[PDB]
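Step one of this worksheet: look at the structure below.
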Amino acid sequence: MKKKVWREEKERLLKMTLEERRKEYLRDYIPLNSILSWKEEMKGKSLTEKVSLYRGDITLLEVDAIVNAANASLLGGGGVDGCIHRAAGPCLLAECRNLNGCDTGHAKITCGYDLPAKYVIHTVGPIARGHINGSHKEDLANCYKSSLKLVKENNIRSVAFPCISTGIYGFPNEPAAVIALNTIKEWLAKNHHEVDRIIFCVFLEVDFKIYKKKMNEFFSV
């Protein structure tokens, strides 16, 4: 498609309200107000009001931004990257094409198009074919930092992150969670007034259990 088709669709969407946007959805959505804060989850038995754990499909989330664990081309592929591209529709590929790829540990922002999410932040996680090393640890932190820099610059008040570089990209689940949680905690300490929620999207039981154990450690007392 021609660049003015995605550019015009993007301008159309970005000036709409939630209520105008909602009228156009072809799927049921998950509004931010339906996801408990970790604070609500805990008094169910502070930065705990600013973080959530979510087990579902990231593409359902009506938030200012979802984070795509993309590949270097930004052209899509398999897993959730593929699910984000199908739910967003072909304007997402067209805008991504115009970005000319993305480096490891970097991020770029596009419109969300047909997603309930206003934007997609695309970030390229390190690939560990052997044991994680210093460079992989630094790049994974950089994915979170460069994503959160786009969150701050674009007045994104709600953002959902996947478990970047886990699975095929070879980052082990526990150490990846430590980097993700340290990076968001450090950023929240300086920027908490600028966001309503950071959501950790944790589909797999293995990731759900790891994050559940660590939320208090990073966000409590």
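Numbers here mean position along the shown chain, with the first residue as 1.
Per deposition record, X-ray crystallography, 1.9 Å.
Note: Cβ is positioned from N, Cα and C throughout, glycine not excepted.
For 56-58, 69-71, 76-81, 164-170, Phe203, the entry in Swiss-Prot reads substrate binding site. Listed in Swiss-Prot as a mutagenesis experiment, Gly79 to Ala (Swiss-Prot position 100) is described as follows: Abolished hydrolase activity and ability to bind ADP-D-ribose. Experimental mutagenesis is annotated in Swiss-Prot for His85 to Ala (Swiss-Prot position 106), with the remark: Reduced hydrolase activity. What Swiss-Prot says about the mutagenesis result for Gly167 to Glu (Swiss-Prot position 188) is this: Abolishes interaction with ADP-ribosylated proteins. Strongly reduced ADP-ribosyl hydrolase activity.
Features recorded in Swiss-Prot, as mapped to the structure shown.
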{"residue": "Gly56", "record": "substrate binding site", "Cβ within 10 Å": "13"}
{"residue": "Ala69", "record": "substrate binding site", "Cβ within 10 Å": "23"}
{"residue": "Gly76", "record": "substrate binding site", "Cβ within 10 Å": "19"}
{"residue": "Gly79", "record": "mutagenesis position", "Cβ within 10 Å": "11"}
{"residue": "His85", "record": "mutagenesis position", "Cβ within 10 Å": "21"}
{"residue": "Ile164", "record": "substrate binding site", "Cβ within 10 Å": "24"}
{"residue": "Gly167", "record": "mutagenesis position", "Cβ within 10 Å": "17"}
{"residue": "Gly170", "record": "substrate binding site", "Cβ within 10 Å": "16"}
Distance in angstrom, CA of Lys45 to CA of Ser46, with 16 unmodelled residues intervening: 17
Binding-site residues near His85 (mutagenesis position), in sequence order, restricted to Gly56, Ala69, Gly76, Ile164, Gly170 and a 10 Å Cα cut-off: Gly76
Three-class DSSP secondary structure - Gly170 (substrate binding site): coil
